[PDB]
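Provided herewith is a single structure, encoded as structure tokens, for subsequent inquiry.
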Amino acid sequence: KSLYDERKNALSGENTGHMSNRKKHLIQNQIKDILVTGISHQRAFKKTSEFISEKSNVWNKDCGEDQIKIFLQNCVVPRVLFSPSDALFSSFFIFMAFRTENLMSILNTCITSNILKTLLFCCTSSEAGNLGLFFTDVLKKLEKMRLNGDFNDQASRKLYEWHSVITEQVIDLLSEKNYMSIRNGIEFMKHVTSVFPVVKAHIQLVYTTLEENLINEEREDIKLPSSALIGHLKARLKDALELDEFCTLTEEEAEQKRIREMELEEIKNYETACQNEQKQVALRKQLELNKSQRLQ
Amino acid sequence: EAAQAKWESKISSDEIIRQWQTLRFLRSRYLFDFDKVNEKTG
Amino acid sequence: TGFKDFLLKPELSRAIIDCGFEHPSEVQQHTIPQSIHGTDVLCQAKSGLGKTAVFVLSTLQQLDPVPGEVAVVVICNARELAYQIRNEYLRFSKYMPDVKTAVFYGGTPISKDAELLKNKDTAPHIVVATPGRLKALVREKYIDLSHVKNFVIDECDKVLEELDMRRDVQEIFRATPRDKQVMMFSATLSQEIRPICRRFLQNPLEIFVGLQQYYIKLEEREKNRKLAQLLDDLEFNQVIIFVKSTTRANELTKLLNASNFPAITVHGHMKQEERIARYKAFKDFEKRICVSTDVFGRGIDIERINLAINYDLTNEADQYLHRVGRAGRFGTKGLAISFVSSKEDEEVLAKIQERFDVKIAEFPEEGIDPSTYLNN
Amino acid sequence: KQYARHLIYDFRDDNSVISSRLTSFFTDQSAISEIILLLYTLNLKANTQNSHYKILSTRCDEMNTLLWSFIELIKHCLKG
């Protein structure tokens, strides 16, 4: 309803004066023409909302894992790889038709199954760009219901676990061969970079991988989006990012946090004063070390 | 099914761009397996 | 589309396809996507190689539309170039109805421009000016510079050098917040001005830097008759005629306008206001024939010219490469015809074929083929 | 929807007469069901030709948005 009202704010705020009678005749004809359209679109939405609500009760009486796999590939995926206005439908349908427990079980097999490095290999520049518009509207609806809406801590562990497998799928895609894997992964990362920042660490995983393919080889002029994605990736590094307020299950990662606290407290007095000289390895060098530990 | 009959014959016994055109055909029904069933995804 | 590979806003990437650009320059390759992040830039590059395309695309992504507050400030060298910045800022923003851009320069009443900025229907988010004018607005409480986030200094070496043009650029920098982004570009950056220019920037990024040719072997008086033979034989898009004087250059167009070839004249010894408008109509396809002296030898990019005839041949090989560098732009075919009429002329081409390794062959008596410079 | 095409520069309400005359030459020879089957077949036949590697990632995309562009001309002219 909000985009209907601001259209009326355009004509009322811009045109304030005497220019002609025919020009102000046609505007007041249109200010009622939008309102008859909005209440009929409301009645069209009212016709479908109680229709989908009375349908979904006998729909969400049976949940399947193999009965949902054929739905995800023969009814969901070809309507994402078709059109950008049509890929917005495939996200709006899952968050409206299925219920809350059904929604998580659908998005389970979509992400943990490593197919996202395989779809983005065999697409076009537009088909790969429409796949990114799917996961933009999925993660935007998940981040809004985690901030405003409340979750249990066991569910919020599963939400941040999906972010761990998303970032390790795209990095394996970028380290592949010449052109088809690299160019699609850039355009896929162009749209999902809006709601990226869930964890400070995961931004630095996807950032330095663009530097590994930058120094060694330059086949075509693909350094230009690589520097452009770098300028967008680090632009959200400084807002609010810490995995220790929300993810609280820390049985060992608290210990590797507790070691890293004593390395920074030792080195902050080493840069202030000088009593016993001891050198350590910096962040990005040891942040380069755990890449090849996971790349193998 | 002939593309899988082409597939099941060679397992019993460029091409990566020939792999690019097969994977635009096999994403119709046999999509959710895609680990190592046809080839090495590399 | 090479400019969607800048990973820009979808609204900004629409008009670039309507602007015709597809390949980025080497100056645009190195300093735009790092200017998106918000750090300052320091650039040196050749003139006319896409220096102005850096700062237009960089500022339209950064601006948030606010009603009645300015957000982009461009300071420049003269009144002429500021009108060229305005025409390119609107072209990439033809599909944004909220943004607006106005131009400020001398010769215009300031209080009448004060009615332009106070009225909200012409109160823009982007203001470009020469600092000779933009100093005069703030000293009477007309505009406010407290909501600006981007600052652009084009031709930073030529503005900061003169002490009278140094005082007006300093007060606007004091009338704006220093927590800001400052952009500085120029064509010639020497080692003397670069310690002077680093006062405005915080952690900046530094950047420092066929054709078929033929000649006619003829005597002195056959080439005013060879003019009307080479015109009515060749099928030309637009032709340029190069005369090494200003006395012969004005006698020719009065001869051509009565021979039913409409033409214009642009060179020196004339008003500079006439030199802009007469060169504009030649780009506007108003007429297809123009004569000119050695002013238009170097640097002019009009791609519709494919026939360049030399009425009076050069004495060197370093002026001749510039006059025929206009025809046949970017892989297009063209023609270069020279009138040899003196004794020093034959020695010029004898050093050309040994330096540039180009064989200026002899003009055939039967004429050239029509399918070697159109099809081939 | 008529405002969203005015901003994207998609003129359909202006040249509605000239667009109906163009499909009148397609429906006189009964060519409308022939074009849709021919653009789809040639796009699917271009999945076996071996010319280059970056070329057929753009040629397949360009013929895909031609078939989408002809369907959208049919629904605006043959209305009813």
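For chain C, we keep the numbers from Swiss-Prot: what you see runs 62-270, 280-446, in order.
Cβ atoms here come from the backbone N, Cα and C positions, even for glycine.
For reference, Swiss-Prot lists these features for the protein:
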MUTAGEN   C:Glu83 to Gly  In SUB2-1; no growth at 16 and 37 degrees Celsius; when associated with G-22; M-142 and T-146
DOMAIN    C:93-268  domain 'Helicase ATP-binding'
BINDING   C:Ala106, C:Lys107, C:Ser108, C:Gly109, C:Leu110, C:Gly111, C:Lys112, C:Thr113  ATP binding site
MUTAGEN   C:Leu142 to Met  In SUB2-1; no growth at 16 and 37 degrees Celsius; when associated with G-22; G-83 and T-146
MUTAGEN   C:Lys173 to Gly  In SUB2-201; no growth at 37 degrees Celsius; when associated with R-122 and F-403
DOMAIN    C:280-441  domain 'Helicase C-terminal'
MUTAGEN   C:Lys403 to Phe  In SUB2-201; no growth at 37 degrees Celsius; when associated with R-122 and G-173
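Surface or core, plus neighbours and distances: that's what I need for these features.
Other Cβ atoms within 10 Å of the Cβ of C:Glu83 (mutagenesis position), summed over all protein chains shown, number 10. C:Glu83 (mutagenesis position) falls outside any helix or strand according to DSSP and counts as coil.
Non-local contacts of C:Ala106 (ATP binding site) by the CB criterion (under 8 A, 6+ apart in sequence, same chain) comprise C:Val88, C:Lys112, C:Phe246, C:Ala248, C:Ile268, C:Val270.
The Cβ of C:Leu142 (mutagenesis position) has 16 neighbouring Cβ atoms from other residues within 10 Å, across all protein chains displayed.
Mapped onto three states, the DSSP output places C:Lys173 (mutagenesis position) in helix.
In the three-state DSSP assignment, the secondary structure recorded for C:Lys403 (mutagenesis position) is coil. The Cβ neighbour count for C:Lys403 (mutagenesis position), using a 10 Å radius and every protein chain shown, is 15.
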Just to confirm: which same-chain residues, 6+ apart in sequence, have a Cβ under 8 Å from the Cβ of C:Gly111 (ATP binding site)?
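Result: C:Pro85, C:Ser86, C:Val88, C:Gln89.
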Kindly assign C:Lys112 (ATP binding site) to one of the three DSSP-derived states: helix, strand or coil.
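DSSP assigns C:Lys112 (ATP binding site) to coil.
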Counting Cβ neighbours within 10 Å across all chains shown, tell me which of the recorded positions C:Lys107, C:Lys112, C:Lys173 comes out on top.
C:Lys112
Between C:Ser108, C:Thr113, which of the binding-site residues has its C-beta surrounded by the fewest other C-beta atoms within 10 Å?
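Minimum Cβ neighbour count within 10 Å, taken over the binding-site residues C:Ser108, C:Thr113, occurs at C:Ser108.
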Between C:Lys403 (mutagenesis position) and C:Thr113 (ATP binding site), what C-alpha distance do you get in Å?
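Cα to Cα, C:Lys403 (mutagenesis position) and C:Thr113 (ATP binding site) are separated by 28 Å.
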Once C:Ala106, C:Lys107, C:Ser108, C:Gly109, C:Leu110, C:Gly111, C:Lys112, C:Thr113 are set aside, which residues in the chain still have Cβ within 8 Å of the Cβ centroid of the ATP site?
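Checked against the 8 Å cutoff, the neighbours are C:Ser86, C:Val88, C:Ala248.
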Could you list the residues of the same chain, at least six apart in sequence, whose Cβ is under 8 A from the Cβ of C:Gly109 (ATP binding site)?
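In sequence order, C:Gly369, C:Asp371 meet the Cβ cut-off.
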Could you find out if DSSP has C:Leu142 (mutagenesis position) as helix, strand or coil?
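C:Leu142 (mutagenesis position) sits in a helix per DSSP.
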Measure from the CA atom of C:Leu142 (mutagenesis position) to the CA atom of C:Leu110 (ATP binding site) and give the result in Å, rounded to a whole number.
16
Taking Cα atoms as reference points, rank the binding-site residues C:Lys107, C:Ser108, C:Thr113 by distance from C:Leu142 (mutagenesis position) and give the first.
C:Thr113
